[PDB]
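Take a look at the structure below.
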Amino acid sequence: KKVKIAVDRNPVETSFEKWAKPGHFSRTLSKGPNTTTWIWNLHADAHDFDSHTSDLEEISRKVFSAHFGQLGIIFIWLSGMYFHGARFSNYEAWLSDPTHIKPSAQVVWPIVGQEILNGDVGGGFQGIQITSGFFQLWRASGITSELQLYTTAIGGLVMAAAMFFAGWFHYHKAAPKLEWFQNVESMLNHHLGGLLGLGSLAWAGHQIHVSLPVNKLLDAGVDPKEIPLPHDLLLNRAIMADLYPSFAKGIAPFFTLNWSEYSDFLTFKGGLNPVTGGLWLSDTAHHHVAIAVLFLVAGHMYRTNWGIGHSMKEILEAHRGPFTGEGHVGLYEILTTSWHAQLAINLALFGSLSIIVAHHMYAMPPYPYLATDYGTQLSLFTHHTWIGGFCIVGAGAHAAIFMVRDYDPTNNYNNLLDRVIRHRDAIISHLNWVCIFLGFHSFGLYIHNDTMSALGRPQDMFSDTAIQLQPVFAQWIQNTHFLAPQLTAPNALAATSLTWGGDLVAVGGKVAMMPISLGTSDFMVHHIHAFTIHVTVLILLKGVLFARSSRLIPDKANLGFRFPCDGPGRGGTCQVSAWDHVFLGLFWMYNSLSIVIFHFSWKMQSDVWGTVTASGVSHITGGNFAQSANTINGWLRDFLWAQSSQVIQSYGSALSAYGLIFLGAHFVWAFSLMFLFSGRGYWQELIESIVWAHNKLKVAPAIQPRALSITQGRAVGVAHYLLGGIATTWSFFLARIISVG
Amino acid sequence: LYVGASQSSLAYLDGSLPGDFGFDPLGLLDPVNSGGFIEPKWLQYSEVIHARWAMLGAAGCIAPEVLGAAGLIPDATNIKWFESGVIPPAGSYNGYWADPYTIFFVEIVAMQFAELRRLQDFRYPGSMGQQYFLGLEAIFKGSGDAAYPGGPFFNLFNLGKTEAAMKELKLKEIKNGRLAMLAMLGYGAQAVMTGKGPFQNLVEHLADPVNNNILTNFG
Amino acid sequence: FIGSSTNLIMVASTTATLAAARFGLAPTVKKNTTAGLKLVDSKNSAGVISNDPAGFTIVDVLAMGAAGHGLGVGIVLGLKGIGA
Amino acid sequence: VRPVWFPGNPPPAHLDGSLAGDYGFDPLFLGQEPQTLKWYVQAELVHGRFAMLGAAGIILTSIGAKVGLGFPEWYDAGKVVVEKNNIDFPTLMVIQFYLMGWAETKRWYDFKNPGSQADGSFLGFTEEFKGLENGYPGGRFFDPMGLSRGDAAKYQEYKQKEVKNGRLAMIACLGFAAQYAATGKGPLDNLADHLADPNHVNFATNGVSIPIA
Amino acid sequence: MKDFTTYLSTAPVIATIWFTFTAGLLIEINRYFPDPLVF
């Protein structure tokens, strides 16, 4: 009932004794190796903390230290990016010409002829054109020299060492008890107020005091060397008062409730900056201020050690209706004792937010000179989308893990979860039917269009000229968003984004952002996306609901979460485990996200990106998406065959490496088919023949070579399939968008 | 005793520590499941260290301005506490016998010797009296309490002969140290807000308090 | 600033929020509320020892001060937003 | 009992004070094993002896350089000798490697098998290569004065002096390298510059050591 | 130190050190002998 800091002193001793003993974490691997399978097991059960021991406190402590080690790795990565930008980049030159000099932060050593990759990126530099968008982010924060980036790299290295020391300290010197980890009310209060609110407030302060004046001077034509240093702007009120008259009043208008006096750096300009092409930093600063206040307010919702506040168990138990039985009874105990359930919820919302980030970033570019860099835009959208999809699949996987291991029927008699398990057959049957309906009405349109076009009947197709299926709802929403700053947003100057409608914004002869119009092809591809998302949800939800039992195998929970099969009986029970459902969901997520990124690339290169000519805007492909995207042949010829010309002829230039990867990625993917279309029995017998050859020459190892397990074979196949396909699309997108963008 | 006392904080605060007023709403002295640096011995030691350092800091931050206003020291000196080379952007004094980095190296060696020997005596009570230190180990033995070592030098005049007198003096030290800590925080806040010295702020407030306060210094 | 509408509204808001919780009309650290918005005893872990006749602790003062500040800031900005 | 590198910290088990200059300084436990500690003891002794010879030579040459004798600095003596005297640099390197190879190889195989070099296979010399202890090769050739075979207390005191002077010389050579890379002049030139103005001519004002200065 | 050396003697650490040495030797050979196609 009391929220305090519970801890144990020196639980584990810091020593290297266990480093020399592989597989000490598990009782099965502690014996030692006898077969090669053991080695693979050594890596498969490394992070499986709830399998080493059944103590929840040990699992929680290991999770805490793992989090610290992960943050240390992330800090090393960030410090490396800052160091590369400070010593092996052309950021200083790119600042003087952000519309002609290509960003680059990686140099290669002159060995075996790889120096050809050091292409002329501009500004008297030779390197590899980066697409991470770090140059635009550093320009947005006000960084104007390599010394600041070098100092940030040193600070990142220090933070990495601090994170590693924190992990070691919390695991071997002061390990918190289980009651400290179960303070979800206090944890949520701190993460809402402190972490999010204080982080947004601190970033708002930096944006107001550094990003706003430095970027305003950069947009005013001032040379980066003549711009005052950030501390100079932070020390005197004269420069800030000259750039913003509201600063001449100090912090007095804030305490006197005269916030309207700050209307020069806290506005609702909307749209995009006509000079840089990105969002107004004054709007982002005002945004961060509002976000900080909202999160700080939300951080005082749950009760911790005083009477005021809420108890999440009380709120969960108070929500119960006539159609749900008992309601959320027992959900609090489920989330406060199972790390897999929390991981499932967090991974799902995290992946969804990542995809939302990708959409909001291409639509509303927040960094200066970001929209004009088509390579960065395409790469960022694709990267964030892939991360979101992978995290969603992982969410389904951990939901199944919770259902198999941490689920207990003695505490879920008549709650929501029990009723869901009770009607899981109805859920799966209806989702299967909607998947079939969406597949027919989504793929049949493309097949019918291909047939009518091949049969010489273009008037019988599903296009704008022929039978049209206009997305009236999306068009109406676009019109409402365009007209919002005049009726429902009187205090807003322009719209949130230019994709709704209105005038286009172009910077340096390149279209930064123009309105997006949806037609029949957009309708068809949106239905394709919905169908693929529904099928992925079907596979994951089927693996989650039927993880404990099914009509085919009633004791699936006894077989665990990850097992190959239940034998060839009952006609065949191959891939009945929840792990196999995650394995199939990975393929469907890859297919879905691949179609999503293809649609994004074609729509952007066809109706948004392009140069600006005299009295007219010309796109990259000429606006052929509204006429050639309604057929599979159009996607294969105009988008795959035509756009792949850059990646196949890249040999001999700075993009030749991409072409090499384009070929290498085709290898790995096909390599996956060796592990997905075969079985370990054949490989075991082949290994036996090879073992005989070794035994003849007395070169047979003591560790008996065994073929990969069935589950390992499936994991290897899906890993290679994903890596090959993703790397193929990565090479194609990057080579194309760098050559013509 | 003070405001904010609670029955939970009174479980471990029975007046044993000096200056115990039962003010602990954040529960940092609970010995039940304590470790690392959040434990009673280290916390009390850190409080007395901060108390003494803040006492010297408050006196050193308000002494040159008061001595300069009294005409005791010349005009070359008598600068603000944040303009004496502490923070070069806020102002630096070039009248010293050397640059601040040379003096900083001297401070590094000096403070390392003092602080490291102090820490080693805290980790091992009485370990600073065995190794040879030019015969100075005879006064570095301390006692059982790292916060109150004593000895011939740290307790030069052997004050607090009676236990009650020592307790009274300990309470006086902790209260004066807390007041000095609050004064140092006020010094920093006034330096950031007004941009002037603390004694100058006191004089300006004494002249006309209605027109000289935190409400009128906002803008 | 003293005597203006902004100062008067903020002072009245903070005093109103402080007067409601002390006189048993708003949630406090000692009395919680149910789903039907009815006052009832709580289970506070702190158990702040106060001398007030109704048990009004300093935590109640801080909570009511924040609540009154929020209501006052919203009221002032709302009136300034409607031209009144 | 005995003084340590960090007062109050207990000395490690692998450092019991039997070796000369034992202060219990091993935070990384690099010499926890007995054979590894033996090898590191010989390595430290060789390093200190070479550092002592180097520090003495550098100080003497800088002394001759400060006075009007024409002695070149230690960072240019190699070029001055090779260009002034018709000496081929690779030939000198090969001769030095031959002599050092023979000496160090005999020392190495003696470390592997103590007393093996005393078999008489090298020109019949036996007691001149028998060896006294690890890293302390007594005999009439290495110690013609016989200080290692008389007055044990004086011998132990000289051992402590040798290890301490060796560590000091190693620190001195590191200081020579840092001083040349930061100021660009010789060690005595830096000493004269510091003695001329110690308050303004030091590492805190050279503009290289402290970058934020 | 015995445990540390035993950890450094494991298959992945030994493989990393050996491949780094072999790769470095091949890279330095191609660096000092650019474009070797024949003997």
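Chain A is numbered as in Swiss-Prot, which gives 11-751 for the residues shown.
Determination method: electron microscopy, 17.1 Å.
Including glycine, each Cβ sits where the backbone N, Cα and C put it.
Copied from Swiss-Prot, the annotated features are:
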BINDING   A:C575, A:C584  [4Fe-4S] cluster binding site
MUTAGEN   A:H676 to Q  Impairment of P700 function. More severe; when associated with 'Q-656' in PsaB
MUTAGEN   A:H676 to S  Accumulates approximately 50% PSI
MUTAGEN   A:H676 to C  No PSI detected
MUTAGEN   A:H676 to F or L  Loss of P700 function
BINDING   A:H676  chlorophyll a' binding site
BINDING   A:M684, A:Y692  chlorophyll a binding site
MUTAGEN   A:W693 to F  Unable to photoaccumulate an electron on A1
BINDING   A:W693  phylloquinone binding site
How big is the gap, in Å, between the Cα of A:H676 (mutagenesis position) and that of A:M684 (chlorophyll a binding site), rounded to a whole number?
13
Rounded distance in angstrom between the Cα atoms of A:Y692 (chlorophyll a binding site) and A:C575 ([4Fe-4S] cluster binding site):
18
Pairwise Cα distance for A:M684 (chlorophyll a binding site)/A:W693 (mutagenesis position) [Å, integer]:
11
I'd like the Cβ neighbour count for A:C575 ([4Fe-4S] cluster binding site), meaning other Cβ atoms within 10 Å of its Cβ, all protein chains included.
17
Over all shown protein chains, what is the count of other CB atoms within 10 A of the CB belonging to A:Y692 (chlorophyll a binding site)?
10
Chain-internal residues near A:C584 ([4Fe-4S] cluster binding site), provided their CB is under 8 angstroms and they sit 6+ positions away:
A:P574, A:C575, A:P578
Where does A:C584 ([4Fe-4S] cluster binding site) sit in the DSSP three-state scheme?
strand
Return the count of C-beta atoms lying within 10 angstroms of the C-beta of A:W693 (mutagenesis position), excluding that atom itself.
16
